[PDB]
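Read the structure below first, then the notes.
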Amino acid sequence: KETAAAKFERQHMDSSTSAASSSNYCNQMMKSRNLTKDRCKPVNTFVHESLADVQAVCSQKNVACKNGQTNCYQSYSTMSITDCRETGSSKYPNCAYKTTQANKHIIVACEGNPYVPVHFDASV
């Protein structure tokens, strides 16, 4: 009963802030968004934009997903994002992450009625 959409919002939406406040952003939020529960999730991106703005990407530039499906969409304009990559070590259950900030075009897979993001495919 956790939806694809809700999982996407949870794993990748942080409308709260406008960027990664510190360099302890990833460590703190990977934990709070349940991405360190069963293992250390190796990589995750967070997006600092309204849910409406990210949702509207589902009708922006249609592009191929990395898997060969056709339901991926690239944002016309750049967005504030935060990449979390696990440091060399870092051992579960003390998951440690490099927190990288940038302004990039996001790529998301959208599905459903209504048609919303369910997967973060890439940033460029």
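Note that chain A is numbered according to Swiss-Prot, with residues 27-150 shown in order.
If you check the header, you will see the structure was determined by X-ray crystallography, 2.1 Å.
Placement of Cβ uses the backbone N, Cα and C atoms for every residue, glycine included.
The local packing around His38 (mutagenesis position), expressed as other Cβ atoms within 10 Å of its Cβ over all shown chains, amounts to 20. Summarising the annotation, Swiss-Prot assigns active site, proton acceptor to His38.
Taken from Swiss-Prot, the feature active site, proton donor covers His145. Taken residue by residue with DSSP, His145 (mutagenesis position) is part of a strand.
Taking a C-beta cut-off of under 8 angstroms and a sequence separation of 6 or more, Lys67 (substrate binding site) has the following same-chain neighbours: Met56, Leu61, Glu112, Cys121. The substrate binding site feature in Swiss-Prot is assigned to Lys33, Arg36, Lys67, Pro68, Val69, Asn70, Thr71, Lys92, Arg111.
Annotation of the mutagenesis experiment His38 to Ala in Swiss-Prot: Loss of activity.
Under mutagenesis, Swiss-Prot gives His145 to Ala with this note: Loss of activity. Residues within less than 8 Å, Cβ to Cβ, of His145 (mutagenesis position) and separated from it by at least 6 positions along the same chain comprise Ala30, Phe34, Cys91, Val134, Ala135.
Here is what falls inside 10 Å of the CA of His38 (mutagenesis position) among the binding-site residues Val69, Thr71, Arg111: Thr71. Among the residues the record lists as binding substrate, namely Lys33, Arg36, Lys67, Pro68, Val69, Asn70, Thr71, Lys92, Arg111, the two farthest apart have Cα atoms separated by 22 Å. According to its DSSP assignment, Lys67 (substrate binding site) is coil. Shown in sequence order, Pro68, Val69, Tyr123, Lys124, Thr126 are the residues of the chain, 6+ apart in sequence, with a C-beta less than 8 angstroms from the C-beta of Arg111 (substrate binding site).
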